[PDB]
There are 2 protein chains.
Amino acid sequence: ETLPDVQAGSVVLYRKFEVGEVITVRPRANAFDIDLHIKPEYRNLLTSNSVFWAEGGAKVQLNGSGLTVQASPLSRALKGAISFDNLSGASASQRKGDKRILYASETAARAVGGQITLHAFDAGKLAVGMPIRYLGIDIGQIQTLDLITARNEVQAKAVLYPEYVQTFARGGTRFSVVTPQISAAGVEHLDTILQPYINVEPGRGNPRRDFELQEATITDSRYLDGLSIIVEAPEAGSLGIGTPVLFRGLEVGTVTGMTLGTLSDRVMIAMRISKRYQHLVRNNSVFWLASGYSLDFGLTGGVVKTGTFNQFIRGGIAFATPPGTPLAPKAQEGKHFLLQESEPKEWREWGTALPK
Amino acid sequence: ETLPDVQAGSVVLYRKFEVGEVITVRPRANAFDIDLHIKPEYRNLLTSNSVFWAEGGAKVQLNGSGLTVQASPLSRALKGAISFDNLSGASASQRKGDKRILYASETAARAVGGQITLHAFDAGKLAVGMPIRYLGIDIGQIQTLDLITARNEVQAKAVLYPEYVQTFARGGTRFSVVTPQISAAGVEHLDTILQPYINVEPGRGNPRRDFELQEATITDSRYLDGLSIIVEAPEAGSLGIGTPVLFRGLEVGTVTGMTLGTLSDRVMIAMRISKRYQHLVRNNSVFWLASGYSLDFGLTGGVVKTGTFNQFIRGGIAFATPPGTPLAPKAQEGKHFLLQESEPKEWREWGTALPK
């Protein structure tokens, strides 16, 4: 479409190496038509599964301390060169269209694989080429942004790399941008100042390939494997996605999502517990809201407790098991509990033996 | 008017490609008169709907890590080149004036379409070329700033791109700049340090094409579709534009705007509720102000509640429905409520069944 590369005479690069030549371009109102020369001993090195991308001029990277000027053929200093490479799923890009298309960047040429669609309410955080990362490892890429004024949403069409398209895009998959959070409590992400991405949490179900972009998503997958109990509450309060679930002050679980009931009288809370602490949850385990700072008072004297709480940052649900000489069976995968509106007075003196 | 491009001999660019030549300029006290050569096989590539823009010298971009020097004809290294392109609505720019005008930048040449006018009280945040963005997608552009000392206001004349001029500019449309907000509560926008823009919320009505620039505007359009009830209060308090409206602690609506009554005894609050939670609002639904931190005290002992509230950030109006064995009908599009001055004591024990 628009490349400042060359009129004629730049070099065809392959894995950043100079073999080939661009011999003819012609401008058009929409898109160039570009003719390349490669050597006859050399035509085996490209096949159907090959993508082409172009760059122009001296690209001085700023990465860390280095400022690397392009050790370039003087062709590229005057007229920007074109690179190419073979890859796995480049056949589907050639099945559409009459011939190959010369992409404007390296990462735009890598965008092959299964193509999903995100329905975001706001594209203020999105960009073309913004990576989709699972556990910090890049699995996908946004390749376009479209505004629809009829349905008030931005449809971002993304691709997933061919290894991950079967494992993801299964429905119940959460997509969310990660924004830098700089507060008085502390900085959470600071790379996302300069390079934002999309965190993704997989799901299990039918291959929908039609998604919406959420607000928050659990970062670590260490709580993905264990049971997913549902906890009923009269109100939400300070509960949110990512709020820790605690046993005796240690973090054993997190709140995955929050929604109302099927009849709107209670807010049910979806939380997951780790595999190591999966056995702590019993059929009789009272839950209560340990949120924020609770300080006491008396008529003859008062004492307070302040503990720089993560509960003050995100109000954590705590639990314990009442003592019984027969132990109740383990809680099932889907089990409904209700909160105690106050902390039980005697759970510090319970000491209920939960083995293994 | 003022371009450092060339005396004679730079190249005419088309989609960043070198076909053509600038053969004659003459200086004048106001504006240059520039004569261009293009090839006779090539004159089909430009028509009436064509805009011209010029740039001068090596433009090293700083975007991210890259510092791309212009892979340029050595003409441009000495004498800056001129580019052009065809587009949709360039006819109206040629209907005015005797001939085409050579713009000083690429984005200034793209400023075509319907021309609105903003009446801002302060141009400290505005600039020429500042984009107007709906849902983060660019729809418009400011092209000039004028100070009037008679009417104490700055008239900024903006353009809207021809796809969006019919959907916007309909009256009841909110324009607002978005400024970076860096506080102890957290950072809200940080791109707008370096690149500010104007958020826009559309409206429905007559094509006014005469606007004023507001202070705050709802960012997301996820609350644009549902009903818009009006809620009456004795005072404003901590209520503002963007304050969430909550059902059982989950956010179901936002306050759109605030104004006084037709006779000044009460402040009425315009709020919109989502489509999913539209059915929760009934004809008997008490509203109360859940703003900030309310802690209790007693003669024999006191207990406090602190919950890192967004209500402390923006004081959210909460609601619930009293129980009745017949359910009242749904609230209409325009319905007037009044706040309860205190929280009802028994809404936690209500549990009013609201189906679907």
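By the numbers in Swiss-Prot, the shown part of chain B spans 522-877.
When the header is checked for method, it gives electron microscopy, 3.5 Å.
For all residues, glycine too, the Cβ spot is worked out from N, Cα and C.
Swiss-Prot lists B:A598 to N among its mutagenesis entries, and the accompanying note reads: Loss of activity. In this view, B:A598 (mutagenesis position) is surrounded by 14 other Cβ atoms within 10 Å of its Cβ, with every protein chain counted.
Among the mutagenesis results in Swiss-Prot, B:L599 to N has the note: Loss of activity. The residue drawn here is the original one. Other C-beta atoms found within 10 angstroms of the C-beta of B:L599 (mutagenesis position) number 12, with every protein chain shown included.
Mapped onto three states, the DSSP output places B:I703 (mutagenesis position) in strand. The C-beta environment of B:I703 (mutagenesis position), restricted to residues of the same chain at least 6 apart in sequence and closer than 8 Å, consists of B:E709, B:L711. One entry in Swiss-Prot concerns the mutagenesis experiment B:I703 to N. Its note says: Does not affect function.
Annotation of the published mutagenesis B:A705 to N in Swiss-Prot: Does not affect function; the original residue is retained in the structure shown. In this view, B:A705 (mutagenesis position) is surrounded by 7 other Cβ atoms within 10 Å of its Cβ, with every protein chain counted.
Listed in Swiss-Prot as a mutagenesis experiment, B:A706 to N is described as follows: Does not affect function.
Long-range Cβ neighbours of B:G707 (mutagenesis position) (same chain, at least 6 residues apart, Cβ-Cβ under 8 Å): none. Swiss-Prot lists B:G707 to N among its mutagenesis entries, and the accompanying note reads: Partially affects function.
Sequence-distant neighbours of B:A706 (mutagenesis position) (same chain, six or more apart, CB under 8 Å from its CB) are B:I834, listed in sequence order. Here the mutagenesis positions are B:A598, B:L599, B:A706, and the ones sitting under 8 angstroms from chain A, going by CB atoms, are B:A706.
Annotated pair B:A705 (mutagenesis position) and B:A598 (mutagenesis position), C-alpha to C-alpha distance, rounded: 48 Å.
Secondary structure at B:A598 (mutagenesis position), as computed by DSSP, is helix.
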